[PDB]
Amino acid sequence: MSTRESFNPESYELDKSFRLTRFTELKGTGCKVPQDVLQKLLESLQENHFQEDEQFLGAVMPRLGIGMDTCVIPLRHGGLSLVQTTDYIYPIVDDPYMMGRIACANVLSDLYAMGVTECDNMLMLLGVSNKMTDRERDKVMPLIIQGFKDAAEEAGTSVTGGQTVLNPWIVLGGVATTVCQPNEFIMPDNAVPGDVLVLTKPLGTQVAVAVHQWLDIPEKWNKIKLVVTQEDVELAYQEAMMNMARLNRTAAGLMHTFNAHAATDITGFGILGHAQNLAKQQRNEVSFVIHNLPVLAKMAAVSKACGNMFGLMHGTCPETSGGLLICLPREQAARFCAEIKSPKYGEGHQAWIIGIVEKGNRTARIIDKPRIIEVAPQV
Amino acid sequence: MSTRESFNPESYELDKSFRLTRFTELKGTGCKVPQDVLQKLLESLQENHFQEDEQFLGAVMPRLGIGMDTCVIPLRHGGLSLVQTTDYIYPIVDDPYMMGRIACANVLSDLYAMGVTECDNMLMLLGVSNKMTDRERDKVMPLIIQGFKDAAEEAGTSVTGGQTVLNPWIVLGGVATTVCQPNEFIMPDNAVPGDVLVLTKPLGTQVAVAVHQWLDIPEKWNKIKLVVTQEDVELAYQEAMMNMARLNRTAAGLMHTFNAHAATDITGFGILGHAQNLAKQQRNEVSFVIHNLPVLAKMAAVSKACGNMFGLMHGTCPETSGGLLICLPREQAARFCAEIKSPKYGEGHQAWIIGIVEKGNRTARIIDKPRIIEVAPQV
Amino acid sequence: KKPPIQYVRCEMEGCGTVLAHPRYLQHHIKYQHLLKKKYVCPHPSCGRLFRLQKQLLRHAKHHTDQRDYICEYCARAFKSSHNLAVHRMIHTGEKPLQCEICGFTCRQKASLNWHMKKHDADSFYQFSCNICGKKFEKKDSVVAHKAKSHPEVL
Amino acid sequence: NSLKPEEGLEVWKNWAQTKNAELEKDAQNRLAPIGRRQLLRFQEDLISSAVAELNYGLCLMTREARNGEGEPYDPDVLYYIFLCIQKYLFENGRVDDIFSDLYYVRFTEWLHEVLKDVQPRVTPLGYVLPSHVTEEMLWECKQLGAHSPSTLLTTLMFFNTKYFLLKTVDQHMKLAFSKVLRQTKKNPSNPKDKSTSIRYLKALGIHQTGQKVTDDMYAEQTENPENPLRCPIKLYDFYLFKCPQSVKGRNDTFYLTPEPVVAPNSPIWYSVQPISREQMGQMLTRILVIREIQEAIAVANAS
Amino acid sequence: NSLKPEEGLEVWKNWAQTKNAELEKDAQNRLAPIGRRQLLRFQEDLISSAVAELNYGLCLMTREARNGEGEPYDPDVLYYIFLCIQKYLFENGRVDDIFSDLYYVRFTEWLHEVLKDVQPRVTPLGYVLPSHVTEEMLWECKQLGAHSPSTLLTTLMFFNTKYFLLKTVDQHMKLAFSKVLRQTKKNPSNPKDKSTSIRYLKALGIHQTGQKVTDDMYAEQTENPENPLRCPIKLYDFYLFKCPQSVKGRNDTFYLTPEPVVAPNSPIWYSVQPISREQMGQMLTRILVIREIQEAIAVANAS
DNA sequence: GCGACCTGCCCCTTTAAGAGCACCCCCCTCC
DNA sequence: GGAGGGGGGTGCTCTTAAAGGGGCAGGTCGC
Ligand SMILES: [Zn+2]
Ligand SMILES: [Zn+2]
Ligand SMILES: [Zn+2]
Ligand SMILES: [Zn+2]
Ligand SMILES: [Zn+2]
């Protein structure tokens, strides 16, 4: 099933009317309808008054790590820190095998944000849809496990453990944990004026996914035909699938090499959503500006047709296993992308300089008229 | 809040017909609608063939830990081990604070099943029901978060981080993690003939919780109005809510003190289901046999009257935040229960010896006519 | 032909019993609260008064010595099927019952009652026979003691 | 000290370098037991080594440990090197006991295979070659004492083989708790003497019957006030005080299997199950390489 | 002399016992800055102490050391003790640099406070007392060399003060990349012309109307081929090979702030942002107590 | 002074017997 | 034809008390 380039529901003794995405209610705004309320809840569960303790009368680094993702917790033994992340997404891709890889990669995007390049253990959560027929389960769930474990193996870890629950929508998840020394991870708070931002993956996969789900039903496809041809949905869908399944492991290794002040993952809240969070945790008085957005090919046009559901040009487009958003000095950034594009071992990918960093009030924002780069699909 | 006797929705200015359990689709089989299906799925999640590695030419300790729970992962530096778990509980109690406390205790139990009395870190999962009034969401999630954090506080830890997602049902969970030395946890593969099994919490929480949702339906209530009145149903509900919120930290401490061999957490599946899973780990050729079944007041009768919906007697009734199932030598067990009944350190709690460890081929069972040690309703 | 399973209750004062089918209610009421009669055992000296026809048939076996139950292993005889069933446990070497404090396993509740003397528990018990204050825990055991001991006959 | 951890660390470093060179020249894939996907390469430092990697590494040293000149180590100095490694591990935050912990059982078996055929060497002009291991050396490595159930059991074995003159495994296996009797034997001349000693009948084969001499036929252990932590009677009483009441008063076996899980305040450390002949032999054969015991048994048999 | 890490650990242990006694005495509520809810207790052993605990303890020690029995140490000795602690941490697996790592910024400030008011320890025969800290002591530790960017910066500052004779921070600030020049001066050995040297403006005096001074009025830094890792020049070339390209050629600054994130193969270590004045002062004060430099400046005043 | 023998009393287990429910079997039935 | 009621007898699980064998502990006689 790994070598196969696509999915054939009939070949697995299943009716072709079987869509993995049928088990979730895809909404244009993404997995979570509200962001501020959801962000308020996440802050509430990340907020502990006793955690400050007047900075222990010393220089104490945050126990919430980034403050918004990938908490770092000191240990009692050998001055070690426990870095761990978690993120659960629902099926967004028809292919069952590739879906597990996406779930694994998403769970590690937050871990590669802090700079950790290796992981020790990796659990998972596998929710089985009660609406799923029993015979379908025996030939759909195993592929998810296969892909999840293959992605973990490629990440340099073993999926040891897990959990199974019954839930009306397929819930894919996991927690990645690393026990690393202080000299192996990057705390993202050293952003300084005069630094540029780098994005490792093209933005706007949710648009391609939604457009591909709409492809079958004509109650919504008819209008989109005028702006974009149907064939362009398939190629963009393939590119989004492939990109979401490639790990940021190479990117994490290069952050150490090229003096990365800060980094984060564009996952679930949008490039603007996670730029504000990143800029809210810079100890200096610095703000971020996004002068560019590398949208996936011919998805920007479809974004405008329905500006409310997607809202890509404005930046608040949810993403699933997006790239890292680093803050490098201009001199190094020119070399960061050059190295990542053409690695020695192979399997390279492009990266863009989306914007610049200037003195501000610890908040990010997109210029009124950002430029959109149509990243040519690989083929 | 813990101090308040109960939860009155009008105190928070919500609708009187608001029951937190309304969101979940409760069933007699509960979250484990099929058990064999989810047993196989959990096994698949924890399946790893390369771990044998020619046995490392020796008695290499197993990485999966209990094989099915609390996987232990050796680390590169320090000679330490990573001991972490995860569990997800849907709401079953009308008190959101107590429900969050129960969720945290359930997540933590699997650490205590291996004699880990201290947890370094804990994450969280906070599902948000779609079919939940946005006004209600603001008055409930703070209570659930407060309960989770209070339960973590009572466990000598602090929840820092997590993830917030939207699901049709409220989903609560966590990831308890610990980095501890080999002299801090217990590997449950040391059972020997002549041992006795000790249970720290009474069974039947599922039945009492489910019945409370029938206290409103006149159709379902009339079925069991003869067996059990309403007042004792309320007593059983209160106690199953209070018992499900305790912590097994004292159990783990006295487990280390009194030469315990193996232990496991009765969460889901059933007391027999967990014992059978436990028996498959033992190096020795042993077989458990359960001769008693502690149960709350007036719960076996309801299990009889409700047909195969629950199945207490056969030990297939799934449980939430169930107590440990320890394996001690006789004299320690005799001393074990007396001390846990009157621990000078804290508050009293009972424990029952429910079986013996006969010699067999790694399987458990229940005698044809087991006894029911009715657990007085805290009187 | 098994009737669908419901539950009913006799409303007689002091009768809190519940029957697993509507059919059994009339049998219960007749045989407990209505069918009031006295019978004297045919044996000259037994002198025990029984109120049911059925009880006499069993009591006939008590005075006679027509054993019919033969153990499979030791070929011993017994006066009742359940007696033999209990006896079979010895050869099979099974000890199902188990005290929940000290894990002392036995083969009958007679032994388990003796063990409970150790783990002092008569204080928790509330029931007691009005004749000699036997201090029981449940109610059916009270009738058992009134039958075996403190008999009410002639 | 008379025990030098630096020697153990150096020996381990040399062996690890050799083994890593062998693995890298072989260039055949192999994965370490640790969770992270890493190629198996023995840490040149002992401390970072995993529990499973130590067991495999230490086992090989018994067949592949060389010295600076290249001559393979003799059994006595090899046991001494392993004691040095244990001291090193205890000094650097580790807690595993490479001789008693269950995960290290294979290492003990290989060590016993090494030490099985050890006999005194008279090659030096001196008619006796003093072994490098010593009583105070083990006491320093925490192998003897009330530290843990296994070490305590070994300590009792050490004091029996020294005083009672029990050398063969069969002799210990004949030893039972009932036979070992403790008496006050307080001497009224010495006020508040509070004397104590454990006495055991000897299995001396002679035609004559009866008690010819009380002292000749019964060995005793003498209280040692110099270090109460070394007194055989203090370790013996502490042994019984940490044993189930059931075994006491029995006449079958004296050494009890350690419980896998114990705590500093656990009332009972041992299980009623006696130790098997394999473990008994492994413990004894190691306790028959010390120099104190060797010369003590030398004295007894000659006279 | 050399370093004695055990003595530093002894100082830490004494201070830890005293501070834990005080903590128990006050009977307040204070929580350790770790994941577990454990009351703050300063580990009697350094290695198992978190970064926050280590920072806080090191700060209080400079006031509460009382290392001498009833006697506190002079500012010179404290530097020796903390160098010993750093060596102990290096030797025991830790990766903490208590001097330059950004997490310990609070500590270094306190040492600067204690040391800035240097009071020479004079004797009737004159203040010829050489401090207990020496160049070999810093180089035995990781402070001076080319291991981390901060160590490289302090090594360059050390060499500047030891050969160019820069005795105050203001003198240092005046130095810039363009001012220093690499000269491949002809060596006395004709066949070998390889060695170079770096010179800086010094004793420039007054340039009024082209006032004539000796064409050689600078202080050189010749090669030291005894150890390639100590050479003044190789470290200068290494430094300029790690600084950002744009920095070179300017006259604004010489000492560059190191990037917080660095890797062994990182092509550029520093950032254009020049070092702060307070950082100049702290590094200078820490580098000025070393006995060797005192002699270097001592000869200058004499001559 | 120490033991063997007889006998008394308590301990714990096994056999004997009652209580009541669930069940089957037969018969009858008026709709 | 018929499912439901009436009448009768019966096995099974639970419970308790009575009988009984084993063993600890006295008093008496002998060595
Ligand atoms: Zn009635
Ligand atoms: Zn009769
Ligand atoms: Zn029989
Ligand atoms: Zn008991
Ligand atoms: Zn009575």
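Per the header of the entry, the method used was electron microscopy, 3.3 Å.
Cβ coordinates are placed from backbone N, Cα and C, and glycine is handled just like the others.
The active site feature in Swiss-Prot is assigned to B:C31; the stated evidence is sequence analysis. In three-state terms derived from DSSP, B:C31 (active site) belongs to neither a helical nor a strand segment and is classed as coil.
DSSP assigns B:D87 (ATP binding site) to a strand. Sequence annotations record features per position, and here Swiss-Prot assigns ATP binding site to B:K32, B:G67, B:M68, B:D69, B:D87, B:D110, B:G161, B:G162, B:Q163, B:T164.
The Mg(2+) binding site feature in Swiss-Prot is assigned to B:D69, B:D110, B:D265; the stated evidence is experimental evidence. According to DSSP, B:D265 (Mg(2+) binding site) is assigned to a strand segment. Note on B:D265 (Mg(2+) binding site): other Cβ atoms within 10 Å of its Cβ, all shown chains, come to 28.
Non-local contacts of B:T85 (mutagenesis position) by the CB criterion (under 8 A, 6+ apart in sequence, same chain) comprise B:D69, B:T70, B:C71, B:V107, B:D110, B:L111, B:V175, B:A176. Quoted from Swiss-Prot, the note attached to the mutagenesis of B:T85 to A states: Strongly reduced ADP hydrolysis.
With a cut-off of 8 Å between CB atoms and residues at least 6 apart in sequence, the same chain places B:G30, B:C31, B:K32, B:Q35, B:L38, B:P318, B:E319, B:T320 near B:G268 (mutagenesis position), listed in sequence order. What Swiss-Prot notes for the published mutagenesis of B:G268 to C is this: No change in ATP-binding.
Long-range Cβ neighbours of B:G270 (mutagenesis position) (same chain, at least 6 residues apart, Cβ-Cβ under 8 Å): B:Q35, B:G311, B:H314, B:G315, B:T316, B:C317, B:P318, B:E319. B:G270 (mutagenesis position) falls outside any helix or strand according to DSSP and counts as coil. Looking at Swiss-Prot, you'll find the mutagenesis B:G270 to R noted as follows: No change in ATP-binding.
Experimental mutagenesis is annotated in Swiss-Prot for B:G273 to A, D or V, with the remark: Loss of ATP-binding. Taking Cβ-Cβ distances under 8 Å and a sequence separation of 6 or more, the neighbours of B:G273 (mutagenesis position) in its chain are B:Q35, B:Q39, B:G315, B:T316.
Taking Cβ-Cβ distances under 8 Å and a sequence gap of 6 or more within the same chain, the neighbours of B:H274 (mutagenesis position) are B:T264, B:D265, B:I266, B:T267, B:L325. A mutagenesis experiment is reported in Swiss-Prot for this position, B:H274 to Y, and the note states: Increased ATP-binding.
Swiss-Prot lists B:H274 to N among its mutagenesis entries, and the accompanying note reads: Reduced ATP-binding.
Packing around B:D87 (ATP binding site) is summarised by its Cβ count: 24 other Cβ atoms lie within 10 angstroms of its Cβ, all protein chains included. Put simply, the two farthest-apart Cα atoms among B:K32, B:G67, B:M68, B:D69, B:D87, B:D110, B:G161, B:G162, B:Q163, B:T164, the recorded binders of ATP, are 29 Å from each other. Sequence-distant contacts of B:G161 (ATP binding site), defined as residues of its own chain at least six apart whose C-beta falls under 8 angstroms from its C-beta, comprise B:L123, B:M124. Excluding B:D69, B:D110, B:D265, which define the Mg(2+) site, the same chain contributes B:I66, B:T70, B:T85, B:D87, B:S109, B:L111, B:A113, B:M114, B:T264, B:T267 within 8 Å (Cβ to the Cβ centroid), listed in sequence order. In the three-state DSSP scheme, B:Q163 (ATP binding site) falls into the strand class. For chain A, the nearby recorded positions by a Cβ gap under 8 A, listed in sequence order, are B:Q163, drawn from B:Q163, B:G268, B:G273. Non-local neighbourhood of B:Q163 (ATP binding site): B:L123, B:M124, B:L125, B:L126, each in the same chain, at least six residues away, with C-beta under 8 Å from its C-beta.
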